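S.K.: To start, I am sharing the structure in question, which I have written as structure tokens.
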Amino acid sequence: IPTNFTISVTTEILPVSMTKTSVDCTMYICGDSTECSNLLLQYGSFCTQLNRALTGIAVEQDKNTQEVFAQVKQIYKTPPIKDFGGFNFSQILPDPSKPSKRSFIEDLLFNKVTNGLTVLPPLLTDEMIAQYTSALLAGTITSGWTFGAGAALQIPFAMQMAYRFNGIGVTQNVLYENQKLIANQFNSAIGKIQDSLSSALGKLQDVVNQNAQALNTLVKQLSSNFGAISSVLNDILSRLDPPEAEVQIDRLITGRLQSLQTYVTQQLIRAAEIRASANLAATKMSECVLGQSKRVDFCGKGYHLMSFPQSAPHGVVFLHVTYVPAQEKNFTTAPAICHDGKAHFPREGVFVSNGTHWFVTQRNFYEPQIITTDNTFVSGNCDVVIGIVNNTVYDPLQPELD
Amino acid sequence: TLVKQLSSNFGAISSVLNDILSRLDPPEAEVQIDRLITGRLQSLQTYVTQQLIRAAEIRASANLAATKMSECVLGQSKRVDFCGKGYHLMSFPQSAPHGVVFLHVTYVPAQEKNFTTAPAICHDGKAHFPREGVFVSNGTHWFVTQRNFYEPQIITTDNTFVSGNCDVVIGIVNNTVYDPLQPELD
Amino acid sequence: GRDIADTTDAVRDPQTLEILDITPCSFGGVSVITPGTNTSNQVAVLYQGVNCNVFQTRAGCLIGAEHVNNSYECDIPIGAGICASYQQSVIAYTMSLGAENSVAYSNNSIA
Ligand SMILES: *[C@@H]1O[C@H](CO)[C@@H](O)[C@H](O)[C@H]1NC(C)=O
Ligand SMILES: *[C@@H]1O[C@H](CO)[C@@H](O)[C@H](O)[C@H]1NC(C)=O
Ligand SMILES: *[C@@H]1O[C@H](CO)[C@@H](O)[C@H](O)[C@H]1NC(C)=O
Ligand SMILES: *[C@@H]1O[C@H](CO)[C@@H](O)[C@H](O)[C@H]1NC(C)=O
Ligand SMILES: *[C@@H]1O[C@H](CO)[C@@H](O)[C@H](O)[C@H]1NC(C)=O
Ligand SMILES: *[C@@H]1O[C@H](CO)[C@@H](O)[C@H](O)[C@H]1NC(C)=O
Ligand SMILES: *[C@@H]1O[C@H](CO)[C@@H](O)[C@H](O)[C@H]1NC(C)=O
Ligand SMILES: *[C@@H]1O[C@H](CO)[C@@H](O)[C@H](O)[C@H]1NC(C)=O
Ligand SMILES: *[C@@H]1O[C@H](CO)[C@@H](O)[C@H](O)[C@H]1NC(C)=O
Ligand SMILES: *[C@@H]1O[C@H](CO)[C@@H](O)[C@H](O)[C@H]1NC(C)=O
Ligand SMILES: *[C@@H]1O[C@H](CO)[C@@H](O)[C@H](O)[C@H]1NC(C)=O
Ligand SMILES: *[C@@H]1O[C@H](CO)[C@@H](O)[C@H](O)[C@H]1NC(C)=O
């Protein structure tokens, strides 16, 4: 049975979006030349299909950034006074004396991450995303899971933490008798995360590099002659008469169309992958943040207590605080105890003996208590159960009757 | 788009094979035919790739819908904001062309009210904690109520378990717990 | 000179040797904002990434719409935090995320 606990806070990095880019088909395939545009007219509808395919991804990204963050109806605000029972949320809460409303951890995360081509701006400004995140933090800190469904109801933070301990299966008095130690451990964990981040966001960095490499390959593909005499339309036009020049021109057109189609296809695959990541992030925000999860390893290693969201460039960062048992101590156990010919079973907990006396205690923590009829319910005679030990069960009413 | 792709020259003199065959001798007409067949093959490949990419999204949505059928319909779900908004109760499936419609039923509280609360009550030097519920104050008296609904009950030993002593708890109040045994033992 | 993409960013004048930078002329895209055919047929034309009722935005130059300081819920999103809606001239505004609520929190208050 464990006899102690430790509070641990970890991080999770999930990308939710990618840069929106659009490439004009006519400009890339053909330079500013009337003759070149005429040849491309035969290859009907390809340019329109490619432009529509890119526009689909462009709008899907703005859809992705919406559902993960915009899950609150009213922008909540934390009270000016800071009385959270010894818990220090200064690091994650927004800092007013800064050009933006981003917190310290968000600032560190931002600092860590570093021919007819157009890059469209994202629809949500970073300040709006920071405002959404601050709303989520304020709601979680003050209300709890109540603001998740049916308006916000204020609760003192200590009582909310007691409810979460009750949720994970530990009695609530454990919190009230050990509040200071838990506050210190939580503060230390937050400090350690702050230290660790300053000294990696590998997940978010890969997408930027991949997109940049794809664009660079598109730009490089122009210099190839694709089996023609030269790689520039203007030289081909002057060097040869139109009837012989047209074959070189169509060779170049075919090559450039092939390169553009390859780029579009790989972009579609990458967009699908990013969509999957965004859906996972949205589910995590719904369940881990706006509630307490019973799913194992979904919201961090160990028993889950709560989560705090943060904002990173083209992604979201989750901080999962959990409960981890420790300080194991060995014991001896029995399935049931029968007194006066009738078996007794625990209402909740275990029968445990240090070697001389028998007690009943809860499973996740060592809180020995004397055996009483208030802690047990009878089922029958001793015969049916195997391993049933002999011990006495105290009666509370009898001495008072005396 | 596939049907319209058939009427494009793709570099040939005409978009109809019969027109090309009559006007030109076979040795020269074969090149014109080859251009057209290459173009049409390219269009067909593009169509097939697009259909595969769409089928992936459709099957992903089908898997999500199947998960919602088993969890929301066949049982009660604890996952928040998975089956509707609010505390989920039950769902009824409906059929739609190439799709399915769920009618989620939820429970949403309303008409909140202020109250004063205390973690525990100190009586006779021993702290009492509520087994299930909250301590709330009318403003002159103390009651224990369930969290989601307001149903005040008088504080008794049958409602509160005792653990520890008065000193440890940070915020504690003084009140009296009524013991049902004493009035009967009169 | 050239850059990483191998495009000639700079040249030198053969006479009176001087370094000259080359920048392409502004190309972009045109978008049309309309409130619907049944409603009054007034549109606004937005030029993507072009520097010019002319209102300059981060997304581009906007013609045919009047700027207003008031904030409303987003409709017909232009981009980069600007949403334009019809109220007779089309108006462009900075969208408001939501209503501002300050929940009253005390260490001994519950609801
Ligand atoms: C539990 O762990 C804390 C922190 O290491 C320590 O201070 C304490 O003495 C341990 N034991 C108990 C019974 O709390
Ligand atoms: C929270 O921590 C920061 C940095 O460790 C410190 O400056 C601040 O005073 C702390 N807040 C409280 C209430 O102790
Ligand atoms: C077991 O616990 C009881 C209760 O305090 C104590 O009297 C007894 O000595 C303990 N036995 C051993 C072997 O420590
Ligand atoms: C546990 O196993 C040992 C070894 O077989 C056996 O002697 C003992 O009776 C077992 N105890 C119970 C309670 O089954
Ligand atoms: C438990 O008590 C019963 C009462 O008669 C007795 O028969 C049995 O042998 C006892 N078992 C042990 C292990 O002492
Ligand atoms: C009850 O709470 C609301 C918070 O919306 C507050 O405005 C009101 O003043 C409170 N009433 C009392 C009597 O404290
Ligand atoms: C509740 O408080 C009011 C005064 O605020 C008092 O008149 C009333 O009797 C109290 N009710 C109970 C059941 O204590
Ligand atoms: C609640 O806050 C008030 C004002 O800061 C303070 O006087 C009181 O002692 C606090 N109560 C607890 C239980 O900390
Ligand atoms: C409760 O009663 C004790 C003993 O009379 C007293 O010391 C204390 O100040 C009272 N107030 C509290 C803590 O509720
Ligand atoms: C270029 O030619 C003009 C013609 O008079 C002359 O004045 C100038 O010095 C020349 N510059 C160089 C660099 O040769
Ligand atoms: C335009 O608005 C009118 C009036 O509400 C309505 O009757 C009509 O159907 C609308 N037309 C369209 C195309 O929505
Ligand atoms: C547009 O051009 C004017 C004139 O040079 C300049 O002052 C302004 O800063 C430019 N705007 C942008 C967004 O570059």
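The residue numbers of chain B are those assigned by Swiss-Prot, with the residues present covering 961-1146 sequentially.
Per deposition record, electron microscopy, 3.3 Å.
The backbone N, Cα and C atoms fix where each Cβ goes, and this holds for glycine too.
Sharing the feature lines straight out of Swiss-Prot:
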{"type": "VARIANT", "residues": "B:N969 to K", "note": "In strain: Omicron/BA.1, Omicron/BA.2, Omicron/BA.2.12.1, Omicron/BA.2.75, Omicron/BA.4, Omicron/BA.5, Omicron/BQ.1.1, Omicron/XBB.1.5, Omicron/EG.5.1"}
{"type": "VARIANT", "residues": "B:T1027 to I", "note": "In strain: Gamma/P.1"}
{"type": "VARIANT", "residues": "B:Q1071 to H", "note": "In strain: Kappa/B.1.617.1"}
{"type": "VARIANT", "residues": "B:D1118 to H", "note": "In strain: Alpha/B.1.1.7"}
S.K.: Among the variant positions listed here (B:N969, B:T1027, B:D1118), which has the Cα closest to the Cα of B:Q1071 (variant position)?
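M.R.: It is B:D1118, whose Cα lies nearest.
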S.K.: Hey, which of our variant positions B:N969, B:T1027, B:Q1071, B:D1118 end up with a Cβ under 8 Å from chain A?
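M.R.: Listed in sequence order, the variant positions near chain A are B:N969.
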S.K.: Please work out which residue of B:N969, B:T1027, B:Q1071 has the most C-beta neighbours within 10 angstroms of its C-beta, and give that one of the variant positions.
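M.R.: When each Cβ's neighbours within 10 Å are tallied, B:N969 leads.
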S.K.: Rounded to an integer, what is the Cα-Cα distance in Å between B:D1118 (variant position) and B:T1027 (variant position)?
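M.R.: Distance (Cα to Cα, whole Å): 42 Å.
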S.K.: Scan B:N969, B:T1027, B:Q1071 for variant positions whose C-beta lands under 6 Å from an atom of ligand 9 and note them, or write none.
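M.R.: Going through B:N969, B:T1027, B:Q1071 in sequence order, none turns out to be close to ligand 9.
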S.K.: Can you give me the Cα-Cα distance between B:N969 (variant position) and B:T1027 (variant position) in Å, rounded to a whole number?
M.R.: 49
S.K.: Starting from the Cβ of B:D1118 (variant position), draw a 10 Å sphere and report how many other Cβ atoms land inside it.
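M.R.: Within a 10 Å radius of the Cβ of B:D1118 (variant position) lie 12 other Cβ atoms.
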S.K.: With DSSP assignments reduced to helix, strand and coil, which class does B:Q1071 (variant position) get?
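M.R.: In three-state terms, B:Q1071 (variant position) counts as coil.
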